[PDB]
Number of protein chains: 8
Amino acid sequence: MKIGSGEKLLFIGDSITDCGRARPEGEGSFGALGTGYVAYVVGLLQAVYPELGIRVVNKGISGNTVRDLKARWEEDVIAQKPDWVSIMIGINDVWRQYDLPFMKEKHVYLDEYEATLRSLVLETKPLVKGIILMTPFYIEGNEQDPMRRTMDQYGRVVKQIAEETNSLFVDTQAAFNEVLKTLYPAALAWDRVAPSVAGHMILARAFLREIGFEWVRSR
Amino acid sequence: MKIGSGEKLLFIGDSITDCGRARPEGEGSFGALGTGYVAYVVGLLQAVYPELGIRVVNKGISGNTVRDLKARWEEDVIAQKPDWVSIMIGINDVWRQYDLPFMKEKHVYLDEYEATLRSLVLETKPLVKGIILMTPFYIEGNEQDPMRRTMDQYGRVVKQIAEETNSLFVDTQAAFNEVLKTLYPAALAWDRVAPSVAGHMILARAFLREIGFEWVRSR
Amino acid sequence: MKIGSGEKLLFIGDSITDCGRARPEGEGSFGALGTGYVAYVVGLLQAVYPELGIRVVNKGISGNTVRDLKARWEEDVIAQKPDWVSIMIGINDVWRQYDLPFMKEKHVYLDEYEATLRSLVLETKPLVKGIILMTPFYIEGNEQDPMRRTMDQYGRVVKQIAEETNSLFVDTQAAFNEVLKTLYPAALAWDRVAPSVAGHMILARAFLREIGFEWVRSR
Amino acid sequence: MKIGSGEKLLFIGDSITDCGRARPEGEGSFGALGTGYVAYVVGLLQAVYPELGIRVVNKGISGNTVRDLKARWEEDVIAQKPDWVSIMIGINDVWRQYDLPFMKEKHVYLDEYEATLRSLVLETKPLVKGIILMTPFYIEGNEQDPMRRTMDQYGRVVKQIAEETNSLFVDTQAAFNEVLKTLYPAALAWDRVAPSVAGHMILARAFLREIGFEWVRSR
Amino acid sequence: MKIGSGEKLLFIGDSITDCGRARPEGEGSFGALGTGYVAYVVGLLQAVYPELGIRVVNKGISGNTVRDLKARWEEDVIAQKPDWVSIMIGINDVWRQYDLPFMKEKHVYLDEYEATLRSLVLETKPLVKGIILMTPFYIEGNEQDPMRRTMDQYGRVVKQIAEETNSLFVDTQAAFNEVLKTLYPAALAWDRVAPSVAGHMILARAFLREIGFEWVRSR
Amino acid sequence: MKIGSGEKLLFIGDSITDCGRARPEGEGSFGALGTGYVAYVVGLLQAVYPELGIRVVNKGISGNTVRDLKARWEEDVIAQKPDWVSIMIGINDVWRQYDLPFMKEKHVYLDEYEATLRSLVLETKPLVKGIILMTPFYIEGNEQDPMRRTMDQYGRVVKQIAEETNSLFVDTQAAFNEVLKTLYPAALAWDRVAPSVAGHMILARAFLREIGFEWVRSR
Amino acid sequence: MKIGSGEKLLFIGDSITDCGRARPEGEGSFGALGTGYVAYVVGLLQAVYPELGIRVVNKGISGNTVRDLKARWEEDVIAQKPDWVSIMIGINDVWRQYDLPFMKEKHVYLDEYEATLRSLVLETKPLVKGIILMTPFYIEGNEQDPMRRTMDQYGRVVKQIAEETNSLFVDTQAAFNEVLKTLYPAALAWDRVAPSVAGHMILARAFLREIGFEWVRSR
Amino acid sequence: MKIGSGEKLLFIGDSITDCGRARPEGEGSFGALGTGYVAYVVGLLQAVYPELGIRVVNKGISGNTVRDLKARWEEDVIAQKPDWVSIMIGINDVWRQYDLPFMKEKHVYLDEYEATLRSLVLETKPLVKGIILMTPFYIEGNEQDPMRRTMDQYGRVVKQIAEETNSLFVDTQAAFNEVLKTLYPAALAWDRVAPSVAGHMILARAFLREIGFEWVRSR
Ligand SMILES: [Cl-]
Ligand SMILES: [Cl-]
Ligand SMILES: [Cl-]
Ligand SMILES: [Cl-]
Ligand SMILES: [Cl-]
Ligand SMILES: [Cl-]
Ligand SMILES: [Cl-]
Ligand SMILES: [Cl-]
């Protein structure tokens with residue numbers, strides 16, 4: 001378990017992170033974390049490591065792109081003095097290119113995305129114990145579907161950044177890809193983005209595996 | 001994994017099982033399974049065993065005792081033709097004795113509890129592939145608190161029926177007891193009964209472990 | 001114009017047809033026809049052929065398959081004594097196979113679909129002046145996506161019944177396909193099924209063209 | 001098609017334009033345009049010219065007279081940097097004279113109306129590719145009904161302005177007049193102002209005809 | 001005053017009579033009589049003839065034609081044992097011809113109107129002390145508007161039945177006509193049917209004058 | 001009729017005047033005047049004198065005492081530039097003495113009441129055509145009931161003020177007293193203050209009689 | 001204390017008893033007893049006699065007269081097998097005579113009141129351990145107010161039945177009368193019937209004193 | 001009775017005091033005091049000492065610790081110029097230690113609690129006639145339950161402070177302890193903190209006993 005006792009773990013992202021969490025503070029055991037993967041992570045950490053006393057904060061905001069993260073980073077991240085920051089962003093940065101292909105101010109292209117995400121990591125790294133970069137995802141098994149193909153480009157950038165900055169790394173697309181060998185996307189999310197409890201569990205598990213969570217502790 | 005491909009798993013119980021499930025069907029949407037351990041179970045099974053093709057049904061009803069289960073058993077269990085039935089009942093059977101001590105017809109005392117639950121297990125066993133008996137629980141660490149002491153006795157009844165009937169058995173009290181070495185009850189549930197996400201994860205993990213779930217499959 | 005003065009045109013289908021229509025009557029206010037292609041059809045007919053005096057009824061019901069149509073056919077179609085019946089069914093028959101793959105009784109497979117739809121068309125044809133058969137559709141441009149591939153097969157069934165029965169025929173998939181040369185699905189419908197105003201205009205225009213509507217009447 | 005690819009088309013007016021559109025921005029494919037003729041225009045343009053990539057904004061505000069348009073013109077029009085502006089105003093400027101004939105500060109008389117509308121056109125013309133002036137209307141077939149007779153005076157002024165400024169021109173009253181040869185007003189709008197889907201389609205079609213929309217493109 | 005001490009006066013009609021009255025009783029609170037002319041009548045009678053001890057019942061139902069009255073006559077009129085029955089019906093009988101011209105079964109044409117209303121008056125007259133027949137009305141000053149022209153014909157029917165049957169008679173159209181020498185319809189009712197407080201006062205005053213009310217009693 | 005054409009009549013008072021009127025402006029034919037005596041007055045004036053073109057504004061505010069009137073007089077009265085002001089105040093000034101007999105900052109005693117009301121009249125008189133002073137009231141027939149006895153003292157002061165300032169005068173208590181010879185208070189208002197439609201008609205009539213309203217005009 | 005351990009005490013009445021109690025059971029939660037004197041009684045008994053183990057049921061129904069009690073007596077009283085029945089009825093029996101003087105079938109005059117209440121007491125007495133008869137009341141200090149005078153007569157009937165039948169007896173009017181030496185009615189209840197917390201405490205204290213409650217137990 | 005006529009009694013605390021009281025003023029006989037022990041105290045004082053004319057204000061705020069009281073003391077207490085101040089605080093100061101044992105900024109430890117509470121008393125004492133210190137409580141009969149054991153430490157501090165400052169003193173824990181000899185906590189409050197009407201009556205009675213309330217006055 002990478003996260004130590006008494007430490008503060010902060011999640012940021014878009015609606016997949018937000019999941020109806022309490023605004024502004026996003027902190028507490030009884031609904032304030034929202035109802036998706038963040039909450040599941042905390043639940044599992046408390047069920048299996050209750051003695052760790054890990055404080056968890058949810059700063060997800062529905063609709064955000066990486067440009068929106070940068071715009072609130074000082075207030076929502078820096079000022080919170082976290083020990084661990086988990087970032088999952090990119091879905092909207094890409095989706096807007098496909099659902100509003102002519103409202104282009106809504107799009108964040110890849111080279112802007114890469115530099116902005118890097119800028120967030122590099123600002124934050126000297127202030128925290130660790131950073132966890134979660135790729136965006138798209139629940140779609142055809143690599144050549146245009147949005148899936150774009151999303152994968154953004155996920156490759158995330159991986160690159162994590163390597164180069166010594167951040168932890170969660171490939172959420174690889175986790176979905178496995179389940180997509182069996183299930184058609186609609187069984188997980190009609191819109192291919194916002195999933196079921198199952199999708200959130202896929203994400204929660206992917207995150208917990210990367211931080212060295214044990215389902216039954218050996219120690 | 002005790003549960004196998006193509007099987008229908010039906011959960012029944014009180015509010016801990018219900019958690020806002022869709023009535024009457026308790027199946028078949030996103031959200032139809034409720035927002036507690038039953039949903040978490042189905043999500044983790046889907047995340048880790050997507051190919052198993054399990055159908056899951058949530059017949060939990062808030063407020064039920066085992067007397068209420070008996071009254072709807074035919075329509076809600078037997079008529080559903082499940083392959084597997086999971087029962088978690090007893091919390092209200094006990095809690096009414098303590099919160100409404102003078103309304104005795106709302107109590108289900110130990111003789112009624114054992115005979116009824118026994119009868120339901122005996123009746124159902126030959127019609128299904130398997131039964132899972134979950135103990136009720138009380139989120140309270142002091143064995144001599146009166147309601148914890150009573151709830152532990154009711155759990156002994158469940159354990160003994162499961163043994164007699166070669167049912168699977170989940171000791172939910174023991175799962176909470178482990179966490180209660182560290183956390184005061186209120187950290188998990190103000191009222192010592194209806195817990196947080198963490199509590200429902202304690203439950204879901206206790207269920208899954210009993211049915212041979214692996215967090216990361218070795219094969 | 002195939003539809004003539006004084007005729008009653010009854011539309012039946014699933015949510016794509018329903019679009020919040022008034023239940024049970026589906027006629028006779030402002031708003032009773034719902035807010036999608038059925039209403040747009042009635043509006044354009046009124047704008048361009050005000051003198052035609054068409055009565056229009058919307059018997060769409062959200063969630064329906066052709067099995068559901070059959071169960072209400074007598075009350076909702078035959079008892080209404082329509083002159084013209086428009087049917088657009090199949091989306092849910094197919095989508096349940098993909099979004100709830102393990103709940104097989106909710107699926108309407110191709111044998112049940114063809115026999116039922118056929119039976120309804122055969123039964124209705126001698127009681128009415130005319131039938132319009134609209135294909136189901138899936139807003140997805142890749143023919144080998146599994147649900148698009150299945151939906152195209154169901155459309156072939158509709159086309160063949162319409163041919164056998166000398167019904168009018170609207171290929172809604174082809175209409176979407178044309179736009180999908182330019183737009184990614186999400187621009188029209190996140191879930192690839194329930195579209196925007198633009199999608200409903202694609203539908204209404206496909207219907208109208210089949211019934212000989214002219215945007216500006218040449219006579 | 002007068003409108004070219006990538007261009008921005010902005011509609012302004014009163015409730016007939018507003019139709020519940022999103023405030024303040026009035027822009028987007030999924031409800032932000034409101035539910036009347038603006039939305040229908042955009043829907044048809046996307047269904048038939050999807051590749052044009054026309055951005056559309058709805059700045060209608062219920063209750064407005066031309067005096068209200070002038071009061072918000074800088075923020076709602078100029079600042080938006082549209083390529084094409086469509087104006088439909090006058091209904092309220094006239095209605096108030098008839099429904100609140102003694103709260104006269106609510107009235108905009110014809111010579112004030114004419115000069116204010118001219119002032120809007122002349123300010124805007126050097127900043128855009130084109131302007132479309134839609135007459136107000138009143139759904140009433142008797143030319144001598146007092147409100148209809150007044151409304152027609154205002155429509156004549158609009159036509160004059162469009163001629164003199166080389167603006168495009170939509171005679172909405174002429175479009176209703178045709179349908180009113182068959183339908184009594186109440187079949188379109190009980191209040192003779194705010195119509196049904198049919199009325200909105202009459203308006204949408206009138207607008208699309210003036211911009212050179214083709215229902216089936218020859219090219 | 002035609003109405004006398006201790007008598008029960010029952011009003012029946014459509015929405016103009018209903019005005020949100022309490023269903024089913026239409027009597028007996030504060031507010032049970034609705035918020036239009038029926039309530040105003042009861043208030044003025046109470047203000048000026050408090051000692052009369054009149055019981056008043058409002059059996060108006062929004063949307064009703066005389067065909068609807070007939071279907072509930074036994075339960076809503078005869079079973080109430082009124083001493084006086086006031087009927088104001090015809091607006092919807094006529095308006096459906098104009099707002100839904102093609103839904104002919106919703107129309108109540110003049111032959112059905114005269115026969116039904118006649119039958120109800122003949123049947124009720126020997127069971128009660130008196131009947132008041134109020135004409136329907138249309139708030140429209142042009143006699144040749146088609147719906148006003150039709151409504152005036154229906155009023156002639158009412159006047160003739162009242163004459164034949166020695167019923168009291170209230171010409172509501174004439175009352176509106178007087179005000180319409182000064183006000184355009186919209187000042188009283190946008191839709192020419194459901195008026196303001198002023199319109200309901202026009203009605204209440206027309207009723208009261210017919211029953212010999214004095215604003216200031218001379219005795 | 002004391003009120004001439006084109007003139008502005010403003011009512012101020014407490015909840016008996018307010019009756020849910022539109023805040024802040026309190027002006028319009030379709031609900032803005034609220035649902036009690038103000039609205040009835042306007043309704044009758046329009047039904048019988050439609051050609052007068054009297055503008056009416058309702059500045060009633062529930063809970064007000066005369067001290068509250070003074071606090072808003074500049075904004076709510078002076079600034080409105082009325083031609084006629086009607087004041088009805090005192091109910092709360094007195095009620096508070098009886099319902100909150102120990103929260104005394106809520107009480108306005110008689111000599112404060114008298115001087116404040118005088119101050120309002122004397123400020124306003126040089127700015128308007130006329131002032132109408134309506135007494136407060138209490139719907140209670142026993143002159144010696146403590147609140148009734150107090151209320152009458154306040155009504156005597158109002159009368160004195162009106163005499164001394166040449167204001168018009170409405171004795172609302174005398175109007176209720178007449179009806180109270182027959183009806184027990186509860187038949188008009190359970191709380192003896194806020195009446196039924198009948199009470200509002202008693203008030204409306206009292207006001208209209210003082211301004212020279214004719215129910216059937218001789219001229 | 002007249003009530004003893006293990007006994008079921010059932011309260012019945014009108015709104016004063018109901019106070020929002022849970023329907024139909026009126027027992028068994030927190031809140032099921034309503035928010036007035038019945039709840040206060042149960043609370044004080046629990047605070048001071050926790051060991052008594054009393055079951056309490058609230059069968060009050062807003063609006064009831066003794067005629068309504070009779071119609072539900074079998075289901076709501078006798079079928080509950082109470083040991084003690086407390087009845088407080090008469091307020092509406094009387095108040096309808098005054099607030100709806102002309103709707104005579106809603107009145108329960110003294111002959112009907114005495115015979116019915118008598119019959120219910122006689123019928124119930126041999127089936128239960130004891131009966132408590134509470135007078136109705138009117139919060140009004142003037143004995144010659146007409147409704148107070150009538151209510152006092154109805155109270156005399158209750159007192160006489162209680163005497164005849166050796167029922168316990170609570171004179172609620174006398175309890176209010178004592179406070180009314182100091183407070184005007186409006187301080188306790190604007191409408192002289194439905195009081196504040198203070199009024200319900202007056203009631204609860206009057207009940208408790210009659211059943212031998214001690215505020216501080218001497219033993 | 002320690003409280004004299006005309007005096008102002010102000011209660012402050014957490015949710016147990018607040019009970020939904022009116023914000024900000026917390027003053028009035030008809031709901032403004034909230035629905036728990038404060039309201040019951042006032043009710044009893046009015047029922048038994050109506051002539052005292054005691055003004056009562058409720059400044060409870062749900063969630064408060066003693067640190068929160070200090071933060072609002074000037075506005076909510078000092079500025080109100082009370083004659084008597086009742087303080088009940090500590091529940092949250094302690095609860096947070098047990099329900100959010102790792103969000104420690106939410107905890108107020110005992111020595112901070114003691115000094116802050118002292119600081120409140122010492123500031124206030126020279127400004128008022130008297131102060132009443134009510135201990136916090138926890139509805140839990142086992143002295144060794146961790147939260148109960150902590151709560152008792154805080155109650156001992158309260159008692160010490162009251163002794164040292166000559167404040168009145170209410171041991172709310174001792175009052176619950178008596179009832180807990182018979183009832184399990186859940187019969188009074190599932191969460192062991194927020195009780196039933198019974199709990200509020202236990203508190204109300206404890207407070208009234210300390211101020212010398214007599215249930216039947218000797219004088
Ligand atoms: Cl999002
Ligand atoms: Cl439960
Ligand atoms: Cl559907
Ligand atoms: Cl408008
Ligand atoms: Cl109607
Ligand atoms: Cl008021
Ligand atoms: Cl009642
Ligand atoms: Cl609290």
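Looks like X-ray crystallography, 1.8 Å, at least that's what the header says.
Including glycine, each Cβ sits where the backbone N, Cα and C put it.
Per Swiss-Prot, the feature active site, nucleophile maps to B:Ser15; the stated evidence is a curator's inference. Annotation source Swiss-Prot lists active site, charge relay system at B:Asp191, citing a curator's inference. For the mutagenesis of B:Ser15 to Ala, Swiss-Prot gives this note: Loss of catalytic activity. The structure shown keeps the original residue. Swiss-Prot documents B:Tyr184 to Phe as a published mutagenesis change and attaches the note Significant reduction in catalytic activity and modification of the quaternary structure as a homodimer; when associated with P-190. Looking at Swiss-Prot, you'll find the mutagenesis B:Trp190 to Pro noted as follows: Significant reduction in catalytic activity and modification of the quaternary structure as a homodimer; when associated with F-184. Quoted from Swiss-Prot, the note on mutagenesis experiment B:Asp191 to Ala is: Loss of catalytic activity.
Mapped onto this structure are the features recorded in Swiss-Prot.
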residue: B:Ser15; record: mutagenesis position; Cβ contacts under 8 Å, 6 or more apart: B:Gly60, B:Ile61, B:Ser62, B:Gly63, B:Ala194
residue: B:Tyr184; record: mutagenesis position; Cβ contacts under 8 Å, 6 or more apart: none
residue: B:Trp190; record: mutagenesis position; Cβ contacts under 8 Å, 6 or more apart: none
residue: B:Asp191; record: mutagenesis position; Cβ contacts under 8 Å, 6 or more apart: none
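In the three-state DSSP scheme, B:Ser15 (mutagenesis position) falls into the helix class. Secondary structure at B:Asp191 (mutagenesis position), taken from DSSP and collapsed to helix, strand or coil, is coil. DSSP assigns B:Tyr184 (mutagenesis position) to coil in the three-state reduction, placing it in neither a helix nor a strand.
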